[PDB]
Amino acid sequence: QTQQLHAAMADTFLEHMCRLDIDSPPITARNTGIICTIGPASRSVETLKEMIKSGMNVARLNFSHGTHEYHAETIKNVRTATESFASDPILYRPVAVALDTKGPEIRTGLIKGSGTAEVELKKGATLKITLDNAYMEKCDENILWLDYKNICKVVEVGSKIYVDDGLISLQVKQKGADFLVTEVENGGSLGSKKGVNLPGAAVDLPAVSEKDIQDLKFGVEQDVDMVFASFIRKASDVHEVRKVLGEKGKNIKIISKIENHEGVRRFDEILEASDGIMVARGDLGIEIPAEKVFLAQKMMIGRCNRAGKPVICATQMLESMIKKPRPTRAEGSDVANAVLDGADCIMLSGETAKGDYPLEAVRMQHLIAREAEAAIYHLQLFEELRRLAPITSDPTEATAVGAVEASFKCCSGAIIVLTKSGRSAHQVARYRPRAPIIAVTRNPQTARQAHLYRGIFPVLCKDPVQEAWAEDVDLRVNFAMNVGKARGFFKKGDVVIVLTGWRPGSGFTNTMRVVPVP
Amino acid sequence: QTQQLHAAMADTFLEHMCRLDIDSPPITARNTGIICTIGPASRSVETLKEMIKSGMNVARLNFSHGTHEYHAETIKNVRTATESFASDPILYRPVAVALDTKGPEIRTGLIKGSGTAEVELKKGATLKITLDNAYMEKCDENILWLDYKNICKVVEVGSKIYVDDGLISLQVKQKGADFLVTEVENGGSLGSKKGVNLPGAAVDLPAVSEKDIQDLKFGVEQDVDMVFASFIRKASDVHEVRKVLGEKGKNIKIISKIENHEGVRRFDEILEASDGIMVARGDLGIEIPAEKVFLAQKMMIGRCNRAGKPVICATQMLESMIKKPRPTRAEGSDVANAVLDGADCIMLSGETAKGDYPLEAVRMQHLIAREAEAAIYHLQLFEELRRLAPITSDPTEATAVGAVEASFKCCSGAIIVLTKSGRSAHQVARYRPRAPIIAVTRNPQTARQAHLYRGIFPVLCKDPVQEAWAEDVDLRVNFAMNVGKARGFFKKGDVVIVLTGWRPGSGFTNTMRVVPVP
Amino acid sequence: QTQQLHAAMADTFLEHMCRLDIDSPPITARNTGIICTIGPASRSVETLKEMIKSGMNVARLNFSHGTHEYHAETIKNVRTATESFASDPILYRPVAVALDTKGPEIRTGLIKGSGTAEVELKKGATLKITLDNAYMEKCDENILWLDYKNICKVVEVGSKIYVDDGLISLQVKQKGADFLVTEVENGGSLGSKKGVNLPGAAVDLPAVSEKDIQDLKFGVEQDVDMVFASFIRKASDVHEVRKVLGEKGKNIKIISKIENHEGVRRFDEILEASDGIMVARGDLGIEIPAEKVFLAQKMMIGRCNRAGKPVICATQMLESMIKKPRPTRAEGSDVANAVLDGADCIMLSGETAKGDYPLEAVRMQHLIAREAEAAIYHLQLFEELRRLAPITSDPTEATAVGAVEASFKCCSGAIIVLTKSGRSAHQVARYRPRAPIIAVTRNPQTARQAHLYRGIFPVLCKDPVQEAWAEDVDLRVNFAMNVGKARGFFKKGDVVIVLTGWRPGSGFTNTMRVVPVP
Ligand SMILES: O=C(c1ccc(NS(=O)(=O)c2cccc3cccnc23)cc1)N1CCN(c2cnccn2)CC1
Ligand SMILES: O=C(c1ccc(NS(=O)(=O)c2cccc3cccnc23)cc1)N1CCN(c2cnccn2)CC1
Ligand SMILES: O=C([O-])C(=O)[O-]
Ligand SMILES: O=C([O-])C(=O)[O-]
Ligand SMILES: O=C([O-])C(=O)[O-]
Ligand SMILES: [Mg+2]
Ligand SMILES: [Mg+2]
Ligand SMILES: [Mg+2]
């Protein structure tokens, strides 16, 4: 038995678990999108080509750092490597480009302006925090500058302050009008321009700073597929991002990063307003107790699955692979469990952006996700997503669920979906079939954006529109068959589900056919 | 609400995920046992006391290294630290001692000659490896030492051999008659006395070596509670461990460690023959592909849960805490998911044996387990264990599921069980109540062995047996009431369930009472 | 096998249906209560003896006819019959006495004058209804009188009027000041003093008339066990009845009869106010379209089951058995499907009151019920009753659900419950065990009232209270054992469940034991 099909027939979850089988090889298709952060280790054209071959689907640009021109060149190299495979349209793989905003970050200043300079803060020592720019480049063991002007307004005597991704902690003893006097609680060696978290503080920085405004405008001009908007606290923040992008960037997907308590409490209204959600475990594990992160992760992935919107699990997934060519057992486990949880995508940060094994990290993500998709208990997942999804009069929605039902019944090799905007394919993906969803499109952007949805293998038809509708459908359907056979999803004589519109220019995908592979 | 009781009421697993809430705090009780490997960083009487206070339930000793004299000292210290709390029998925590056999290991030697400490080899490099035994002192990046004779009886050319937690990958370029030259693939930092794995070979080493025989006999002499048997490949391996322990060590629990392909494949006969199971992920993730471990882990926990036998999840759960005071996010997830999987106990190795933050590690496991236990979907778990329960005429079994049902209905503070052998408490634990199980025993050994069962808080009643049954019963009940109050499990006015026998002895548990706390 | 135990292990409802086996003989015990209307055909001490032997649990007296002294005679004969078996306390079966009030009935006047003649009406013919008391004794095929003064105020042209328990249909063609001119819909002989129904008309007779009051007061003097209150339309109706019964009759159960549209629309408040419900299908089927009766039956049985309150299914169950000794197929089906619906009791009207075969009717209900009860899909029933019953701090509720859980686990012969008021036994019955519930009481009245609850076999202890509580429990327990052996419920060596309290008095059931039958 293949792809855990022995465990798939179990009537209980428990028995399904008991039947999982390390000798039951998975199918070749991998449904979960892989998002890579690009930096020094992975920004060369030649390295990017191997990232694509290994499984990268989306390139993430971290606008916390780097100049516009530095990112412009990262974008170019990505497009260059992606297009280098375009000569064969059957084998071509769209690669999305995402921009991760700085958002309302709080950063320290420079330590004695030296570079190789740190100070060892001793636990129990006092440290003054000032906001006076004359100290902007003169930080040491007694005085510390940071860039959050109104920090005194939202902090109180007894408040905690984390510095350098939570490695150092301080507790505030005194407030002056425009300074803080703190006591070191967790000692450490403090470098320069490090990140500051204020857990439980009602931080009043703008959702979109002036810099973000510029950054978003830059993204529009560079044709980015999606925006990962940092530190989203409420629905109004999303609407702000939406308004900046405006008319010109209306088709750019906005993915809200939930990285603090507020985002978690306001999660429902953020989800309603966004196109998708990133569980940003880095900051979140600082802002709320680390032992509670898994709950937030599961809750958010559950609600997105329920709502039908993509959700990305991020940060520290294969962390130890920054230095090592293999991951820990806990890391292998965390990737698989993000998939079983329901994550549409998984993400690499430092592993791809700066580490010593960017390609091995991508490869490992691809291998684990594939195993985990086979182990999904589709029988219960399908029963539940239905029960929790409303009665609609939308015909493409009815069609989509009919097709997933049909794909489980004939165990089909794929669900081929013809789509312009991608919506029809998304509506199929939300019901989580086991068969890969081959979305044939002519819109290059919809092709790139489809990577956000579990199961979608997006495919770009380069052929010009034939005037005879029936023939043009056939062209696109046959192209999907050819892609499938080439990648080994299925072979001649296999059964596939094909979804198409009935009428030329209906805007509905309301037709399903069960069809042998030619 | 509290302890995820909102998610507890959900009609589907999806909806249950959607309701998990980081602002719903866990109960104070912690059902999952914590087993700690004791070594250089944690073997002092002073550190041990803190380990007990942090939450350590079982002290593991790894017999891969160390003399009999070294280990007796550690055992001595564990007992001294444990007995340091015996003055108040209401606060005494029984601590089990476990012996982890070396088993059929294959290891390496020292370094260079000028310093037998720590060196390296480069990437893609080549490497001479020996089947002669003169070069153990001087092993560097050129010519390396193993300890396996009939190697090439079971080996091939171009075959994979791994080294040092398999962080070093090598393929044999060519062999000969019985010696090795190879080529590096995953180059890294080479150290001293590092482990070697041969994925694929049905290795001919014995299950219980001559050294194992000495260690097991030492184990009997020392009165150990349990044995972790390394590299169990089949049921006759377990029986040979049982035979070496013999009449004298017949009450010692045998826990088979499943850490290669054969053990996975023969899991059923091994489980039937064992007292419980360890999922030993360190070696398992080298012996089988890393991406497959989580499947082997969830299958084994599933089948153990179904059989009612203890299962331990082990290795690299909090690995990065060897050097850091906080875990990664993947580590947070891993611990949490082992608990949601159904694991009776989670284990720490390097994290407590040799790392810089042993106390932090134990405390992090304690916090995560508790959060995870609240997030369990008991409604479905209890339903499935009941359906997948063979119906029996066994009266003790009927009382036990009766008790668990009752404890859900009235959300009780505990299930109090009076037990001599532990069996009665084990019967309650296998139905996975949410409420902690206070197992009151006069037998010190069963009190220690009970740590293996999820949910069991064992308490050792030191008071003389009383002649009247009823009064002796009521004195042990009251002792349990006082422990629970003292540990904050419940308070005056709370409801508990109480399981007892109709007369003295084993197999007579047939009485369940719903009782207020006085 | 036996009692469809094969069918009850099925994992689906459909599979359950598939396995029902006409050759699977049921267990001797019959859980569903049987209520019989006493009349001319059945009031002799001698017929009443055979009614009991045949399975009658409740004797219902209709107070629409006959003097108080008449009913007191009938009552005395019920009591004589019941007490004839009293010499042997182990075989004695309590029998309940129920009072069914007349309520707001509408009745015609006397036909012709020549005693009680039966004028025949013809389809198409004109009939006139009048309140002119001149025709009080002078009804005929042209002009008919009835006892409802306000009929003209509450009827309209087009209204349907029904006569003789639904037999004759009339349509209002002409309303006068004093009279109605109607056209006959279907022919049929009209008797004297027949019953009238007005569907879709706001009838304004008091739900508790002055006759009702005397009758209820009489009930109290006569020490009846329960009242079946006719034509209950709303909660206040039920509260009036409770008031009339007052302090003296507080222990008397009020069962509301739902017989019209309003009763069904305001069902929820009526249930809250009542001790139980009667689905009174004779009138109900005339008051609402006949094709809707099953919807309301199944709705009310469902809701009563969910609230844990008794529900009775009544009227025309075995109708053809008034004139024949074998029922129709439709009737065999209706009794079985009422038990499958969830009804605690089934009832006989004319069958036992005025029919030529009273004893054949009682036996046929006894047989059908016992077959139907074995066809119950207990797996899903018990799962659902759990999920949907609250989490409560009430100890006796936990004990109760614990005991039903245990009784499924060990397939017990019975659940024995010691109860003073009956509540402990009621609490078990709401979870619908398969095993008969032997309720041992010393209170003759609760013994009689227990017949309202599915699965309770009441037995009345006559022994004197023993001074030592512990011994006085065992005395009653042992009595239930003896009762079970004689009744063929179980034998020596079978396992039974026993529920007792920790002290004398009501509200202290907290102890469940699983115990071998001695
Ligand atoms: O490892 C898993 C697991 C396996 C597969 C999982 N993903 S799944 O097959 O797609 C799935 C299946 C059914 C419902 C789902 C709802 C949301 C997300 N995934 C669902 C999720 C978890 N366990 C779930 C069942 N287990 C439990 C745990 N607690 C109570 C009952 N069963 C043991 C561990
Ligand atoms: O004859 C029955 C039936 C059988 C048993 C019934 N009662 S039961 O076993 O105690 C039962 C079982 C499960 C839930 C119940 C809820 C309320 C009352 N009874 C329940 C009630 C009805 N049915 C017709 C066929 N049935 C199917 C078969 N396949 C699909 C859907 N329904 C089930 C209901
Ligand atoms: O920003 C992030 O990606 C994070 O904090 O996890
Ligand atoms: O033996 C172990 O602990 C392992 O390999 O995981
Ligand atoms: O009164 C009744 O019992 C009826 O109408 O069924
Ligand atoms: Mg962040
Ligand atoms: Mg090992
Ligand atoms: Mg009536």
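Quick note: numbers on chain A are straight from Swiss-Prot, i.e. 14-531, in order.
Note that Cβ sites are derived from N, Cα and C of the backbone, with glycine treated the same way.
On its own chain, A:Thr328 (substrate binding site) has A:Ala293, A:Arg294, A:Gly295, A:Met360, A:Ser362 as residues at least 6 apart in sequence with a Cβ closer than 8 Å to its own Cβ. Residues annotated as substrate binding site in Swiss-Prot, with similarity to another entry given as evidence: A:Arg73, A:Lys270, A:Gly295, A:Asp296, A:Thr328.
A coil conformation is recorded for A:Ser77 (K(+) binding site) in the three-state DSSP classification, outside any helix or strand. Among the features that Swiss-Prot reports, K(+) binding site is placed at A:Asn75, A:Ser77, A:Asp113, A:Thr114, with the record citing experimental evidence.
In sequence order, A:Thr50, A:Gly52, A:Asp113, A:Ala366 make up the list of same-chain residues 6 or more apart from A:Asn75 (K(+) binding site) whose Cβ falls under 8 Å from its Cβ. Annotation source Swiss-Prot lists ATP binding site at A:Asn75, A:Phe76, A:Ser77, A:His78, A:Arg120, A:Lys207.
Around the Cβ of A:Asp296 (substrate binding site), a 10 Å sphere holds 24 further Cβ atoms from the protein chains shown. Positions annotated as Mg(2+) binding site by Swiss-Prot, on the basis of experimental evidence: A:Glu272, A:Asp296.
A simple way to gauge crowding: the CB of A:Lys367 (mutagenesis position) has 14 other CB atoms within 10 angstroms, across all the protein chains here. Per Swiss-Prot, mutagenesis A:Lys367 to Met is noted as: Abolishes both pyruvate kinase and protein kinase activities.
For the mutagenesis of A:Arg399 to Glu, Swiss-Prot gives this note: Impaired homotetramerization, leading to homodimerization and subsequent activation of the protein kinase activity. The structure shown keeps the original residue. A:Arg399 (mutagenesis position) has a Cβ environment of 12 other Cβ atoms inside 10 Å. For the recorded site, A:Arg399 (mutagenesis position), the DSSP three-state label reads helix.
Where Swiss-Prot documents A:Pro403 to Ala as a mutagenesis experiment, the accompanying text is: Significant reduction in hydroxylation and in PKM-mediated transcriptional activity of HIF1A; when associated with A-408.
Sequence-distant neighbours of A:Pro408 (mutagenesis position) (same chain, 6+ residues apart, CB-CB distance under 8 A): A:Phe521, A:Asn523. For the mutagenesis of A:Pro408 to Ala, Swiss-Prot gives this note: Significant reduction in hydroxylation and in PKM-mediated transcriptional activity of HIF1A; when associated with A-403. The structure shown keeps the original residue.
As a published mutagenesis entry, A:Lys433 to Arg appears in Swiss-Prot alongside the note: Abolished acetylation by EP300. Abolished deacetylation by SIRT6. Under the DSSP three-state reduction, A:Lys433 (mutagenesis position) is assigned to coil, being neither helix nor strand.
Record note (Swiss-Prot), mutagenesis A:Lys433 to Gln: Mimics acetylation, promoting homodimerization and activation of the protein kinase activity. The unchanged residue is displayed.
Here Swiss-Prot describes A:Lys433 to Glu as a published mutagenesis experiment; the accompanying note says: Abolished interaction with phosphorylated CTNNB1. Impaired phosphorylation of histone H3. Counting every protein chain shown, the Cβ of A:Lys433 (mutagenesis position) has 13 other Cβ atoms within 10 Å.
Swiss-Prot lists A:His464 to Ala among its mutagenesis entries, and the accompanying note reads: Abolishes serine binding and allosteric activation. Long-range Cβ contacts of A:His464 (mutagenesis position) within its own chain (separation 6+, distance under 8 Å): A:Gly46, A:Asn70, A:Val71, A:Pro107, A:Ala109, A:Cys358, A:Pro471.
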Spatially closest candidate among A:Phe76, A:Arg120, A:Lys270, A:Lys367, A:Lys433, the listed recorded positions, to A:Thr114 (K(+) binding site) (Cα to Cα): A:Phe76
A:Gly295, A:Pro403 as recorded positions, winner by CB count within 10 A: A:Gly295
Distant-in-sequence Cβ neighbours of A:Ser77 (K(+) binding site), under 8 Å, six or more positions away: A:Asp113, A:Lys115, A:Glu118
Other same-chain residues whose Cβ falls within 8 Å of the Cβ centroid of A:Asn75, A:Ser77, A:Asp113, A:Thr114, the recorded K(+) site, in sequence order: A:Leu74, A:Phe76, A:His78, A:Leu112, A:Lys115, A:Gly116, A:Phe241, A:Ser243
Binding-site residues compared (A:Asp113, A:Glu272) - highest count of Cβ atoms within 10 Å: A:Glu272
Nearest-integer angstrom distance between the alpha carbons (Cα) of A:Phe76 (ATP binding site) and A:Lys367 (mutagenesis position): 15
Inter-residue Cα distance where the pair is A:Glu272 (Mg(2+) binding site) and A:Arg73 (substrate binding site), in Å: 17
CB contacts for A:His78 (ATP binding site) [other CB atoms within 10 A, all chains]: 10
Environment of A:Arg73, A:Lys270, A:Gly295, A:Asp296, A:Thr328, the listed substrate site - residues of the same chain whose CB lies within 8 A of the CB centroid: A:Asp113, A:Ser243, A:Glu272, A:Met291, A:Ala293, A:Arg294, A:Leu297, A:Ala327, A:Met360, A:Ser362
Entries of A:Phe76, A:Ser77, A:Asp113, A:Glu272, A:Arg399, A:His464 (recorded positions) sitting next to ligand 3, with Cβ under 6 Å as the cut-off: A:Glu272
Cα-nearest neighbour of A:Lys207 (ATP binding site) within the listed recorded positions, A:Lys270, A:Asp296, A:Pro403, A:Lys433: A:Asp296
Secondary structure of A:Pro408 (mutagenesis position) (DSSP, helix/strand/coil): helix
Same chain, 6+ residues apart, C-beta under 8 Å of the C-beta of A:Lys270 (substrate binding site), given in sequence order: A:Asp113, A:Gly116, A:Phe241, A:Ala242, A:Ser243, A:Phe244, A:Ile245, A:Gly276, A:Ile290, A:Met291, A:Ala293, A:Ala327
